[PDB]
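Quick notes on the structure that follows.
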Amino acid sequence: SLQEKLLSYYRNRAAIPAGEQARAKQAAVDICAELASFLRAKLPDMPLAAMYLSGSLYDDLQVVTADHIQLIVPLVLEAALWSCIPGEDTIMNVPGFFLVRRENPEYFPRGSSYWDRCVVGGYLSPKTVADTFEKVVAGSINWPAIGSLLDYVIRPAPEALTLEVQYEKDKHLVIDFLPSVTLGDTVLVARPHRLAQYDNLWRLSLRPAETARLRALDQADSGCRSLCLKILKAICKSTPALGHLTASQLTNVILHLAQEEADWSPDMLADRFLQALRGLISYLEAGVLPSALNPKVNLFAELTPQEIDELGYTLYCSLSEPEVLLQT
């Protein structure tokens, strides 16, 4: 049965050994700690909150291999000096992105804030902020030496704010160094829009709120939404034609489906899985996957039509024998 194959697939492909997760996490904390020491030592005047590790590996949602970790570097911005403007509220009309505006310059003039050195045209520039950290992360810290003390091989990617870490002979971990402005249950990040004319905008991450909503849903009925998600994530991670599908997009298909369908008991996993495949296909066909948390945001807005066709056709052809997705 499909149910049995899905559970076999989760068991044999999707779930990451507790020990492998441990080594990846430790590699990340080692790296974080080294960055914090450098920052506290060479940039002690840079107002930052506590850096913390984040991502699906900390929420029990990472699959196949422990290979991706976010390192959130939150800027401290004075309340009276800055505002965060939603992209959908600007002339450019760019949902999913934000402006961080320097406010009250006539009352608190240029220089009142450390972050004034990263302001361009009255806005905290994500590009200038990222450049500042790039010089630190990619130009100032001795990664060859540090990897040696920790027995890792650490290199910034060519995307210099991405650190490639070899923590085992052939186990590799990517750490994304994300300069951020935390905004409640959401995070603004310096990771440029795919289009070039949308680059002074901070990117809005809804991950923490999406994750919390998913967990709350399963907690209320002891349901299988998270398990279904993990199986979907593993399939897309293991299938080249499906690689453009992101954790967030898959999480939101489940969140919408959770609004339409109440029954996520363990024995309904297979039915939910197929419903999620057909759901995905309909979203791809429309070219629109609205964020379940911010409906103004289309989660497919950064895919091209060719990328969307490949996803849609791959999934559609699979419906005639869904088992092929389980690497069979």
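Sequence positions for chain A are given in Swiss-Prot numbering; the residues included correspond to 134-291, 294-463, in order.
The deposited model was determined using X-ray crystallography, 2.0 Å.
Placement of Cβ uses the backbone N, Cα and C atoms for every residue, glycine included.
According to Swiss-Prot, the protein carries these features:
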BINDING   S187, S189, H201, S340, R342, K368  ADP binding site
MUTAGEN   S189 to A  Abolishes ADP binding
MUTAGEN   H201 to A  Abolishes ADP binding
MUTAGEN   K368 to A  Mildly reduces affinity for ADP
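Location within the structure of each feature annotated in Swiss-Prot.
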{"residue": "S187", "record": "ADP binding site", "DSSP (3 states)": "strand"}
{"residue": "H201", "record": "mutagenesis position", "DSSP (3 states)": "strand"}
{"residue": "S340", "record": "ADP binding site", "DSSP (3 states)": "strand"}
{"residue": "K368", "record": "mutagenesis position", "DSSP (3 states)": "helix"}
Spatial separation of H201 (mutagenesis position) from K368 (mutagenesis position) - C-alpha basis, Å: 13
Rounded inter-Cα distance in Å - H201 (mutagenesis position), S187 (ADP binding site): 10
C-alpha separation across unresolved stretch of 2 residues from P291 through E294, Å: 5
Pairwise CA distance, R342 (ADP binding site) versus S189 (mutagenesis position), rounded so that it is a whole Å: 9
C-alpha spacing of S340 (ADP binding site) relative to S189 (mutagenesis position), in angstrom: 13
For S187 (ADP binding site), the number of other Cβ atoms found within 10 Å of its own Cβ: 21
Same chain, 6+ residues apart, C-beta under 8 Å of the C-beta of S340 (ADP binding site), given in sequence order: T321, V322, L323, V324
C-beta crowding around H201 (mutagenesis position), within 10 angstroms: 17
Surrounding CB atoms that lie within 10 Å of the CB of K368 (mutagenesis position), all protein chains: 21
